[PDB]
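What follows is a set of notes on a single structure, which appears directly below.
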Amino acid sequence: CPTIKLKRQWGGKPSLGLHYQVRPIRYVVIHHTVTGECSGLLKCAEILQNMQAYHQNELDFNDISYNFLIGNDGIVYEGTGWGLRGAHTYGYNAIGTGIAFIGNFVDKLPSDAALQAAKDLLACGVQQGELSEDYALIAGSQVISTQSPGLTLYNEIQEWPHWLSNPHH
């Protein structure tokens, strides 16, 4: 079970509005940030802080759009966190957990540590009752008009158990 970097622990601002999710959650949506990569708290916190500010100020979201975000270091950074609605995926915020790999993975994969942290996050979520034992894992590109999480990353995750090939758009 990965130790999650909580919101305060990376210097993030409190959410401007809470919307509680049903438990358990049935969909996990995978994204990339279309940002540079990062490792370690110092560079990861800068990106997340700027991203949250952009989401709250320019995009009018209550908080950083993703539920969780994962760095090259293989640490899971709390975005909206478990049980709270983000704004990462149209039609899948209330009923989904949005997980973004930090970086751009059209042409490359995230680090092995990032990929393993993600699998651990999903298994622990099932174990803790955060996710349905038969949760569906999907790419953002399956359900909204986007390339996220990037073709290469997309090719990776369609091989994990729980991948669902036909989620509703």
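Our numbering is plain: 1 for the first residue shown, then up by one each step along the chain.
Method reported for this entry: X-ray crystallography, 2.2 Å.
Using the three backbone atoms N, Cα and C, a Cβ is placed for every residue, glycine included.
Feature annotations, reproduced from Swiss-Prot:
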MUTAGEN   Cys1 to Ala (Swiss-Prot position 37)  Does not affect activation of Toll pathway
DOMAIN    23-150  domain 'N-acetylmuramoyl-L-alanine amidase'
MUTAGEN   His32 to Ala (Swiss-Prot position 68)  Abolishes L,D-carboxypeptidase activity on DAP-type PGN
MUTAGEN   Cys38 to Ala (Swiss-Prot position 74)  Abolishes activation of Toll pathway
MUTAGEN   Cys44 to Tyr (Swiss-Prot position 80)  In seml; induces susceptibility to Gram-positive bacterial infection
MUTAGEN   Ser65 to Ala (Swiss-Prot position 101)  Increases PGN-binding and activation of Toll pathway
MUTAGEN   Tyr90 to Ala (Swiss-Prot position 126)  Strongly reduces PGN-binding and activation of Toll pathway
MUTAGEN   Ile144 to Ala (Swiss-Prot position 180)  Strongly reduces PGN-binding
MUTAGEN   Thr146 to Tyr (Swiss-Prot position 182)  Abolishes PGN-binding and activation of Toll pathway
MUTAGEN   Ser148 to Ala or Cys (Swiss-Prot position 184)  Abolishes PGN-binding and activation of Toll pathway. Abolishes L,D-carboxypeptidase activity on DAP-type PGN
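Positions of Swiss-Prot features highlighted on the structure.
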residue	record	DSSP class
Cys1	mutagenesis position	coil
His32	mutagenesis position	strand
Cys38	mutagenesis position	coil
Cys44	mutagenesis position	helix
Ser65	mutagenesis position	coil
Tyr90	mutagenesis position	coil
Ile144	mutagenesis position	coil
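When the Cα of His32 (mutagenesis position) is compared against those of the mutagenesis positions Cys44, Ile144, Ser148, the shortest separation belongs to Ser148. With respect to their backbone Cα atoms, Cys1 (mutagenesis position) and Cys44 (mutagenesis position) stand 20 Å from each other. The mutagenesis positions considered are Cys1, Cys38, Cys44, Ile144; of these, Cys1 has the fewest other C-beta atoms within 10 angstroms of its C-beta.
The mutagenesis positions considered are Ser65, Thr146, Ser148; of these, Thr146 has the fewest other C-beta atoms within 10 angstroms of its C-beta. It is 7 Å from the Cα atom of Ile144 (mutagenesis position) to that of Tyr90 (mutagenesis position). Annotation for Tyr90 (mutagenesis position): same-chain Cβ neighbours under 8 Å, separated by at least 6 residues, are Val143, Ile144. A 10 Å radius around the C-alpha of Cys44 (mutagenesis position) takes in these mutagenesis positions out of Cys38, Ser65, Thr146, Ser148, in sequence order: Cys38. A sphere of 10 angstroms centred on the C-beta of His32 (mutagenesis position) encloses 24 other C-beta atoms. Across the structure, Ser148 (mutagenesis position) and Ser65 (mutagenesis position) are spaced 14 Å apart at their Cα atoms. When the Cα atoms are compared, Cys38 (mutagenesis position) and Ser65 (mutagenesis position) turn out to be 18 Å apart. Spacing of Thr146 (mutagenesis position) relative to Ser65 (mutagenesis position) is 15 Å (Cα to Cα, whole number).
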